[PDB]
Amino acid sequence: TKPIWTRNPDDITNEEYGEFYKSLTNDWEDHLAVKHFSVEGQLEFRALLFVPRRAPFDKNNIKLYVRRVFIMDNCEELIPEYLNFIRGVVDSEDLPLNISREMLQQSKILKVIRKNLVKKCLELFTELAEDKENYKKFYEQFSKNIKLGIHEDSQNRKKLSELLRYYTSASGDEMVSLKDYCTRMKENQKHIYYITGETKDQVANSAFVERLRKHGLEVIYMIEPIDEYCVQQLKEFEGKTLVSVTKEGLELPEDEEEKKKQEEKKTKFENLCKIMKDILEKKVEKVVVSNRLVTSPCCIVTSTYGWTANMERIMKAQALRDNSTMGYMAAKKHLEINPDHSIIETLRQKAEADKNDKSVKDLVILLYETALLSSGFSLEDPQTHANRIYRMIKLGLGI
Amino acid sequence: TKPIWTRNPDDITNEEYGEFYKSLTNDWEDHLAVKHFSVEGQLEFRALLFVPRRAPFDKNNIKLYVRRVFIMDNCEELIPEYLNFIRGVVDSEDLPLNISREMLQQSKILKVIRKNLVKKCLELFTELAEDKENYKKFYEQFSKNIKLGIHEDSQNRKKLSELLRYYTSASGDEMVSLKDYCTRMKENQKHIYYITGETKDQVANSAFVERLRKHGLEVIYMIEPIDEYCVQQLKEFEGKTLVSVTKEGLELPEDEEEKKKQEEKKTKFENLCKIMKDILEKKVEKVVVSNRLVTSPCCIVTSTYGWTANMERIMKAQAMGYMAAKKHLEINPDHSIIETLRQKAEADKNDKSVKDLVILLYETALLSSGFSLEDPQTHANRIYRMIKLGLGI
């Protein structure tokens, strides 16, 4: 006949925790995990915390007692916003209730309680992650909560990052930790390669990954929207910096005899690049010979410090959400041509022979637009693109 | 020494209304329009309503007086939801005070005041509609509101519709009424053609209007997202019905002799149609000969009683299978590509050039509308193949 949270976790059964957690949330199924702990010293309290099995993404929810009597339901400073999916009870022995703003040790106590709550949640998540198959259940639900935390909590950011799991080009059907990706890196791989997109299947087969894959280098598939913000703050993991295969100037581990091989190509197609940058005008910033293509003739990459194809899609959809007008910035885009492709060699011949031919212009613009669609952007006037394609079909079929 | 809403509007200056509106709403600029009236038949009350200059965010804001003393701020049924941007004051003389919840309703007392407020608001909107550059100021702020009403207010739909203005294929740089569109139709046109899309320029050059435009027909450009919601309830105007150039089975007025001509084009290509309906498998529901294409070889149209291409573009903004917009592929019997395809395919329906061209054509017709591509890098590889053909590699 004592509260379930004053009892010692060693003397508490799973069915008792469960029917209690059901009791505190009307949830029809038992809890997914529980962390039950107490703290003494200057501050004394007990916390009984639960991770629910399903919790919606898209304001706190921990019951707060002082000396076994009820006080509040949503004390905001008890837990960050990104853990608000935790449900439970925190019972303190020394918190002051009557305060003026002059009194500031209410705040100090709450901060201590909060820091301990986060410490033990991160503990629990690290424990759950040691069991590979059951952690999937958790990450399935709160991977967005962890990434949100990585963005917001600078102090715990490393321990949150070790809780991340991603699909990669090496793992296929299984998601892996970052500390794993590091275990598969070569001795000449100085970077961690990621790609952002809207589906796994779209990023896995996109042009950006081509030479990276044939070089045997592993690529992380960040297919959730929150990733655009998460990776802004996850600058490096375990010493190695992360880079986007969608951004300009990819630093590929370049063996010497092949990358002077690549320097031949820079100068061979320097002329074609000038001609194309003039044909495209201010539709693009640069036209560059590529080092990340293998099978595709060209692709569109992003400026280092500006929006990504994925992020521009998100921003356009937000503008659309509140009828804001996309009126000032569109991702800076660079067009990369593949120095080893039949179409690009043919284009260099056609163009260096007559740089103002309406057919060369037509080809270069058609290439730009198809590279736009394959690289995650939307077309300005799609019917114009359709007319270019219908022309190439009539040519292909000799009309 | 008397409230303003008790004087009659002839003796009130625009600056007196202005100062009053400003004080009522804390607005930094004066009102855009004002309607001041009284009602004496069933119940006697005065109302002073204002239309603000720019449109509020998002519970109405009409102050309610009863026999010159103040009562409420958001009386629910005072004004329909879609008019909640109306600011002003209503002072009733015959208003029961100690009454209750179901009593107020059941008496049909607040419905009277509401009917009159909405009536005279629409009067105000009609009066403003008689001056293009001020109705422009108003329509700019509340065209979304008039639409909203076109959907909610059944008993007033006709009236609301005469306030609508759209860009059309005929009007160029100005928006026009529906009563306008109707005076310009030849007398064999039993339909009003509209198109929904993302920009004015995108719908103006879409394939769907090609034959409508060559044929001399006028089609309305519906470029705002609320429009998708609007025509769901906008039946017909001044007798003649609305049709989408994006939806299947376009019934355009055509000659008796043109009818037999299109039916001959219809039986010629039915073989090509079965061939494509099978190459595309589940990617579409039908392949049919088109009557709306002119220069483009094919286009994707959306089923009746089904979501639209544009509407699906908008709902994709937020992110499956609900209101599956059934897609049809319409082929132009008059196009070089479609005739050459009829030969290529009626000779070897299982050729891989025929397959590759057919899918490429389908995907391009998708992009020609509001659709997105399943796997875009796959389509890219098709385009590169075609290209390698045109250049000869």
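Note that chain A carries Swiss-Prot numbering, so the residues on display, from first to last, are 293-350, 358-698.
According to its header, this structure was worked out by X-ray crystallography, 3.2 Å.
Each residue, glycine too, has its Cβ placed from N, Cα and C.
What Swiss-Prot notes for the published mutagenesis of A:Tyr313 to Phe is this: No deffect on the interaction with TSC1. What Swiss-Prot notes for the published mutagenesis of A:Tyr313 to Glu is this: Loss of interaction with TSC1 and increases interaction with AHSA1. A:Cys598 to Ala, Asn or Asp appears in Swiss-Prot as a published mutagenesis result, with the remark: Reduces ATPase activity and client protein activation. One entry in Swiss-Prot concerns the mutagenesis experiment A:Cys598 to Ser. Its note says: Loss of S-nitrosylation.
Cα of A:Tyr313 (mutagenesis position) to Cα of A:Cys598 (mutagenesis position): a distance of 52 Å. In sequence order, A:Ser505, A:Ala506, A:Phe507, A:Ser589, A:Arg591, A:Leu592, A:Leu634, A:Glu635, A:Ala670, A:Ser673, A:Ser674 constitute the residues six or more apart from A:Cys598 (mutagenesis position) in its chain with CB-CB distances below 8 Å.
The Cβ neighbour count for A:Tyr313 (mutagenesis position), using a 10 Å radius and every protein chain shown, is 23. One thing to note is that 7 residues go unmodelled from A:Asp350 to A:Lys358, and the Cα atoms at each side are 13 Å apart. Reduced to three states, the DSSP call for A:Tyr313 (mutagenesis position) is helix.
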